[PDB]
Amino acid sequence: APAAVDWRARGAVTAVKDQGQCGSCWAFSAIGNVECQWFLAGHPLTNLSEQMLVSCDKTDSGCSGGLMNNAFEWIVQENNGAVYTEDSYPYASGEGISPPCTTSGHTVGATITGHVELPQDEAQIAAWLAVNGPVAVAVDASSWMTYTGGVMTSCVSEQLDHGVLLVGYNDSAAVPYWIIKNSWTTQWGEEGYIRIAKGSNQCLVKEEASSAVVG
Ligand SMILES: */C(=C\S(=O)(=O)c1ccccc1)[C@H](CCc1ccccc1)NC(=O)[C@H](CCCONC(=N)N)NC(=O)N1CCN(C)CC1
């Protein structure tokens, strides 16, 4: 695989978001992934809707949590692959209350055909990411509350409790790391991102990695 890849530098990643006071991390992980996959299939980088999933995806639980692999299955099996634009279905759950699902008046921003569940293997995830783009991952982020910067090498790695987006890695650094996009505003971490060390299943990062497929 390449020594280092940063999809932000390649213009594949939209701005860091704020999930607010709502456990909608899984929707920000899954939508961030679809945004990147849609741009990498040759479309313009387009802002897509987490509210679609928080309100309409009833296989997940809204502000009380979900799975990115369920979100991708809902989009494909129940919504004919469609993911609406943010502008036409804006986020409304930042105080913890999701409006009811609305079907009409929203504009499709991207379409996906399926998703792939990647191996529980950091080297294979990195090689996949270098060729195919950012990857949604579940992590244990319980020890992330004090993180301000640097490469984390003591992440508590016990229970998957959060969903985030792998946007790159660097195997050349003194401590090899993953670059992760979080959804806790740009004030948190390194302008909204965290680096965790790569190769020791920090935060259980290898355990539930996946991506939407475009085309
Ligand atoms: C988002 C995490 S967060 O940003 O709120 C957070 C992370 C770490 C520390 C503090 C806060 C949500 C929070 C869901 C929530 C909200 C209120 C109370 C209880 C739970 N986390 C998830 O959506 C989480 C994502 C990881 C999925 O991992 N994969 C597997 N476990 N296979 N999923 C869940 O929390 N749920 C909850 C129960 N379900 C119905 C779905 C999965």
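Numbering, chain A: per Swiss-Prot, residues 123-337 in sequence.
Using the three backbone atoms N, Cα and C, a Cβ is placed for every residue, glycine included.
Residues or ranges marked as active site by Swiss-Prot: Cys147 (among others). Secondary structure at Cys147 (active site), as computed by DSSP, is helix.
A simple way to gauge crowding: the CB of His284 (active site) has 21 other CB atoms within 10 angstroms, across all the protein chains here. Summarising the annotation, Swiss-Prot assigns active site to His284 (among others).
Secondary structure at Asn304 (active site), as computed by DSSP, is coil. Taking the Cβ of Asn304 (active site) as centre and 10 Å as the limit, one finds 27 other Cβ atoms among all the protein chains shown. As annotated by Swiss-Prot, active site applies to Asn304 (among others).
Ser186 to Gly appears in Swiss-Prot as a known natural variant, with the remark: In clones 1800-2 and 1800-4. Of all Cβ atoms in the shown protein chains, 11 besides its own fall within 10 Å of the Cβ of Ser186 (variant position). In the three-state DSSP scheme, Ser186 (variant position) falls into the helix class.
Under its natural variant annotations, Swiss-Prot gives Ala204 to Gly the following note: In strain: RA. DSSP gives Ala204 (variant position) a strand state. Non-local contacts of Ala204 (variant position) by the CB criterion (under 8 A, 6+ apart in sequence, same chain) comprise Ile197, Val230, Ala232, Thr233.
For the natural variant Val286 to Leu, the note given by Swiss-Prot reads: In strain: RA. DSSP assigns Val286 (variant position) to a strand in the three-state reduction.
Same-chain residues at least 6 positions away in sequence with a Cβ under 8 Å from that of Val286 (variant position) are, in sequence order, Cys147, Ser151, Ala258, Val259, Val261, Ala263, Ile302, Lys303, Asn304, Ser305. Under its natural variant annotations, Swiss-Prot gives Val286 to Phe the following note: In clone 1800-4.
All protein chains included, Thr308 (variant position) registers 14 other Cβ atoms within 10 Å of its own Cβ. Here the residue is the original one, but Swiss-Prot notes a natural variant at this spot, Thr308 to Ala: In clone 1800-2.
Among the recorded positions listed (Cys147, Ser186, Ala204, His284, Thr308), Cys147, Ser186, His284 have a CB atom closer than 6 Å to some atom of ligand 1, in sequence order.
Note: the Cα of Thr308 (variant position) and the Cα of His284 (active site) are spaced 17 Å from each other. Cα spacing between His284 (active site) and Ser186 (variant position): 11 Å, rounded to the nearest whole number.
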